[PDB]
Amino acid sequence: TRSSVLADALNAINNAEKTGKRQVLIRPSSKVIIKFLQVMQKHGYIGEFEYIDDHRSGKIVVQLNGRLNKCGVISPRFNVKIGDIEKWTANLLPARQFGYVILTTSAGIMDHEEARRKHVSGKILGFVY
Amino acid sequence: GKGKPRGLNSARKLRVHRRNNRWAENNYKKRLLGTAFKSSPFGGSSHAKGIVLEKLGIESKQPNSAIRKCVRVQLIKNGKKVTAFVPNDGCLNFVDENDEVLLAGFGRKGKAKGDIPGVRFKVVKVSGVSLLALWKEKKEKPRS
Amino acid sequence: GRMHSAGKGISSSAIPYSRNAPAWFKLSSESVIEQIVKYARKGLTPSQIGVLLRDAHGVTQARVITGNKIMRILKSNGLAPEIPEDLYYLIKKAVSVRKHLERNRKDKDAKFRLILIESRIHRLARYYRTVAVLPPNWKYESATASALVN
Amino acid sequence: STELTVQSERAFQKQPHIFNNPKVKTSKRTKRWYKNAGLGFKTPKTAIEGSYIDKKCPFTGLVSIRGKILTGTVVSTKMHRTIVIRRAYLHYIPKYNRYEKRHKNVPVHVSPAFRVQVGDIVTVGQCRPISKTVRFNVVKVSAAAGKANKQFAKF
Amino acid sequence: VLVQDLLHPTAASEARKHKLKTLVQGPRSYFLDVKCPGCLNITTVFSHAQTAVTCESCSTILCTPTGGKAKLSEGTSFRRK
RNA sequence: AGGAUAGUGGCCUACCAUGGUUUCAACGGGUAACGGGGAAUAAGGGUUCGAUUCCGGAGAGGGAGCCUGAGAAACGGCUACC
RNA sequence: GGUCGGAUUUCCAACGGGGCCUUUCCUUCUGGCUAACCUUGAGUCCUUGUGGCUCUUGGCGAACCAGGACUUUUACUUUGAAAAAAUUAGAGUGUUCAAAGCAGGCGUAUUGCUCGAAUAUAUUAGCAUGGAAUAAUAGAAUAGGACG
RNA sequence: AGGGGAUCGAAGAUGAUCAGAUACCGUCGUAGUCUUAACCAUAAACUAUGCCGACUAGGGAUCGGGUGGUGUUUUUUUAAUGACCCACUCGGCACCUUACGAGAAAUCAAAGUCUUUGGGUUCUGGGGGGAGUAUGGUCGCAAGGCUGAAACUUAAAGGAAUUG
Ligand SMILES: [Mg+2]
Ligand SMILES: [Mg+2]
Ligand SMILES: [Mg+2]
Ligand SMILES: [Mg+2]
Ligand SMILES: [Mg+2]
Ligand SMILES: [Mg+2]
Ligand SMILES: [Mg+2]
Ligand SMILES: [Mg+2]
Ligand SMILES: [Mg+2]
Ligand SMILES: [Mg+2]
Ligand SMILES: [Mg+2]
Ligand SMILES: [Mg+2]
Ligand SMILES: [Mg+2]
């Protein structure tokens, strides 16, 4: 049974990106998924995306611009201190100059650069580069 | 996936699984069972003293043909009987019977070395004198 | 799915998107409520009440035309059963299988199916006890089951 | 409560050095000492207006609350004036950066000013040793429903 | 492929796809106003009835259940919606 | 409730109740176990060691008992048994 | 810009914050230091861009003291107090160098002046403390519900 | 243990073959094979591929159900039906091509979405032997099953593929 709709979302996006598709369908599209998409859209890894309002759970159609290398969840969502963010970025990111580890902090879902600017920490959600 | 639990609250399962599968290592099993203390000719020691019981000629393993000139000795501290190889050209005339020898391993923590079958120890000294010194003629074997 | 099978069929009903349907129904929601009540007094379970309503009348979704569900309406009108419908039918199936088994000793397939049915009964009864639909220490005893189902 | 032989013991149960002078008869005719436990906890009206003695009561006894304040759920109400609470917690295992469920059973004295059942949540304050295993007194019952009065049969 | 309008697909394509597998799932059944020669009453029936609905006047039989859509009687007229 | 203690406490006694712990591993067995500060190694995560210079505990051949004393169940104190 | 790629700025770029309004909780009195003043009977001269406006009568005071018309419960994360010394990392210092140690350095030596002996880390749990995304938990269904 | 007991056939007999044949081959034949009531609980019990969920590729078939037809067909030589055809669709046993991907390779539509390593979860392994042995426990009437070491020994054992 489904245990992480975010995991299914990012797997579907990753497979479409690998196969060269310019658009992907995501279901059931929670608001954690929506916040994750907004972060990667802010950084430019995806384009416009559309929430389909069916009366059950919703859907997302994401437009892909071929700039995404890999996106995926970190399950389980480990708690991270301030000083373990550097370790997580070293482990998960290809380089120190680009790519983002997505955190869910009490201040909200943000990327690790924004978290370090805000001096906040939370749980680890996923990555994108 | 991966056939192992991943949840944040599965630490007990992971730790217990690691503990259970740890028993398949050799060194961990020896340490936890205390095999060196219990079942080992030495009491976990590097060296041990013994009294030579007899001189033996051990045939070499294939593809080598030789007589390896070992000694059967009985350890002082526990009375166990072991076979020790006497390493050098000659040096079996230095050993004699009823003499006191000091023994070490070959270097393979058990595990008989080379073409000598079932021999895990070597003679370092006899009658309190180093076998190397007796072979190099630096010293002489005491009468006692 | 198919918690006690390998089947993976979907075979579901797809209710319409429009929660305010169907722009051609003219009967009053109150008249629907009396129809539901009179069927319950006739002795029909909520699922087959909704079936016959949707069939012989234009009422597509009772929860849409009326503001509440069938079981909620019956409970509000004092017609709720002592045990829920799905649990009642699982118990009835178990009684049927047990009656078959008492005479068919060598039906090991029936014994296997009986075990699966009883385990489904116990899981549903546990859910109902936690949600307080059933009283605590309510138990499927397999001795008073025939009494429970009549 | 008021009934069922408050003096059920072989000795007369009373608050020490609290004299109910028989020569002078006031309106209330009896004198009950009590105190506030402090730390924001309030003395219940049951303790204020009760008949029980309970020398171990945090409000009407001789014990005082000082030290740790703990919270837990009730798992046993089988012995007299003592309950067992369960303090569930998660223990961090750094090597796996994960957690494991652990629990402790704390025996705690419950004053008759409180009514507790299995499932209630109570805050307990540390006191001087009361028995072999008990070191805490119930100081507040954070129970609103209890999940007992909504499981009855429906008519 | 490799570039598609997933948001605005073809009506023929959705008519082809499964009822649960469209962009927004919905029923493909419908309701019929049914007239029997016996009287002037109009009976609302379900396409996939799964019962033998009966008319108030012609109170024996109107339709017969089948695997999918109900098999309306030969002596009967009907109208969609 | 009492006794005892410097004092709380089944610490002990009288009476009463039947409780208390446990697969979230009780209870039992093993340890070539004194605990810790710490040590060796070590990309990160870890692995192994810590009788031993500092802290805490325990013991003075093995047990038990006790005197004097603020402080000892002391042993370069006593008493008994082995 | 008399200031030889060398030390800029309320016309601001992007940030990290707090406060207020938008249907927006701070449940509520106790007495007053007269709410970041929604009152100008008076009145304060710096001779024409724009933040240095005096005695302000009260006047609807949450930026404040324990009495209860006072509290759903956590996980998580931030910050802070402590967490012996030695050891570890590390600042200074010509032990002749070094391991070390915590010493030393400078006057005309006429009867003396002076730098030090830093700093960091030391986990889990406990204690305070800001946050309320993520995860759990509870509520009003035979109303035994809320508000006065 | 009762019934049954045609056939075939551990044991056995017997004729061949053979150096020997208490093997293969031939002819018989007890137990078994069948059944009832009880035991046993093991197989290369195999897809040697745990289960649940999501996504990724190009086709032709076929089973079950359902939907639709400028379709046909034995009835009315122009009726439901049933049977075929075409287009779909859901579920299933599977196949064909190729791997973009994976793999040591054989190969694999999963054995893919893995150093760009985290969807959930159970079980098992840690060089070859000793050894599934010894012992303890537990089950069985027994045969035996389940659980299950150590001493010691040893430099390979093993997988896939290449050439001969
Ligand atoms: Mg199942
Ligand atoms: Mg007492
Ligand atoms: Mg007592
Ligand atoms: Mg010891
Ligand atoms: Mg130590
Ligand atoms: Mg001592
Ligand atoms: Mg003295
Ligand atoms: Mg001495
Ligand atoms: Mg001494
Ligand atoms: Mg097979
Ligand atoms: Mg197998
Ligand atoms: Mg099939
Ligand atoms: Mg092995």
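Using Swiss-Prot numbers, chain B covers 2-145, in order.
For this deposited structure, the header notes the method as electron microscopy, 2.2 Å.
The backbone N, Cα and C atoms fix where each Cβ goes, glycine too.
Experimental mutagenesis is annotated in Swiss-Prot for B:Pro64 to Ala, with the remark: Lethal mutation. Of all Cβ atoms in the shown protein chains, 6 besides its own fall within 10 Å of the Cβ of B:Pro64 (mutagenesis position).
Swiss-Prot lists B:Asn65 to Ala among its mutagenesis entries, and the accompanying note reads: Lethal mutation. B:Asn65 (mutagenesis position) has a Cβ environment of 11 other Cβ atoms inside 10 Å.
B:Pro64 (mutagenesis position) carries neither a helix nor a strand DSSP state and counts as coil.
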